[PDB]
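Asks: The structure's right below; bear with me while I get my questions together.
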Amino acid sequence: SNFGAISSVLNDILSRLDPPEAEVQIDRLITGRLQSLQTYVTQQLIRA
Amino acid sequence: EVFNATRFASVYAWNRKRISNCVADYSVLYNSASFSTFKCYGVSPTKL
Ligand SMILES: *[C@@H]1O[C@H](CO)[C@@H](O)[C@H](O)[C@H]1NC(C)=O
């Protein structure tokens, strides 16, 4: 999932842009994925 | 054959040439009348 970032592939954001921009995008990846874990994790705890 | 072409089509109707089935000629672009600007939106210039 894009999570708002320009692509869902980690490297393909990099090699497209100069990193000082990627630092911004990779947030919207991390902020997305990190969340998606905490969703999944908090699920498991409840389900556990 | 695109860059150094003598007479371009006008901005309103621009001639579309597919560069295809070849090995990158980008190295020869260095020494020339070159470009007023070289701006890569799709990838960083090193990845070319
Ligand atoms: C275009 O012509 C210049 C010489 O005017 C040359 O240096 C350059 O390599 C040419 N471009 C390509 C892609 O061959």
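Since chain B takes its numbers from Swiss-Prot, the residues it shows come out as 340-387.
Per the header of the entry, the method used was electron microscopy, 3.5 Å.
A Cβ is built for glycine as well, from the same backbone N, Cα and C atoms used for every other residue.
So Swiss-Prot lists the following for this protein:
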- B:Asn343 to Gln: Reduced viral infectivity (MUTAGEN)
- B:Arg346 to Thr: In strain: Omicron/BQ.1.1, Omicron/XBB.1.5, Omicron/EG.5.1 (VARIANT)
- B:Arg346 to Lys: In strain: Mu/B.1.621 (VARIANT)
- B:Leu368 to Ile: In strain: Omicron/XBB.1.5, Omicron/EG.5.1 (VARIANT)
- B:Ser371 to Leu: In strain: Omicron/BA.1 (VARIANT)
- B:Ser371 to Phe: In strain: Omicron/BA.2, Omicron/BA.2.12.1, Omicron/BA.2.75, Omicron/BA.4, Omicron/BA.5, Omicron/BQ.1.1, Omicron/XBB.1.5, Omicron/EG.5.1 (VARIANT)
- B:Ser373 to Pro: In strain: Omicron/BA.1, Omicron/BA.2, Omicron/BA.2.12.1, Omicron/BA.2.75, Omicron/BA.4, Omicron/BA.5, Omicron/BQ.1.1, Omicron/XBB.1.5, Omicron/EG.5.1 (VARIANT)
- B:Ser375 to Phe: In strain: Omicron/BA.1, Omicron/BA.2, Omicron/BA.2.12.1, Omicron/BA.2.75, Omicron/BA.4, Omicron/BA.5, Omicron/BQ.1.1, Omicron/XBB.1.5, Omicron/EG.5.1 (VARIANT)
- B:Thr376 to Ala: In strain: Omicron/BA.2, Omicron/BA.2.12.1, Omicron/BA.4, Omicron/BA.5, Omicron/BQ.1.1, Omicron/XBB.1.5, Omicron/EG.5.1 (VARIANT)
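Help me understand the surroundings of these features in the structure.
Replies: Under the DSSP three-state reduction, B:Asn343 (mutagenesis position) is assigned to coil, being neither helix nor strand.
Around the Cβ of B:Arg346 (variant position), 5 further Cβ atoms fall within 10 Å across all displayed protein chains.
Taking all protein chains in view, 12 other C-beta atoms sit within 10 angstroms of the C-beta of B:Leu368 (variant position).
DSSP assigns B:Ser371 (variant position) to coil, not to a helix or a strand. Packing around B:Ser371 (variant position) is summarised by its Cβ count: 9 other Cβ atoms lie within 10 angstroms of its Cβ, all protein chains included.
Counting every protein chain shown, 10 other Cβ atoms lie within 10 Å of the Cβ of B:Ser373 (variant position).
Summarising the environment of B:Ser375 (variant position), the number of other Cβ atoms within 10 Å of its Cβ, over all protein chains shown, is 5.
In the three-state DSSP reading, B:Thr376 (variant position) counts as coil.
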Asks: What does the structure give for the C-alpha distance between B:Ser375 (variant position) and B:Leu368 (variant position)? Integer Å is fine.
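Replies: Cα to Cα, B:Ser375 (variant position) and B:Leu368 (variant position) are separated by 13 Å.
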Asks: Anything from the variant positions B:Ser371, B:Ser373, B:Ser375 with its Cβ under 6 A from ligand 1? List those in sequence order.
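Replies: Only B:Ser371 meet the Cβ criterion.
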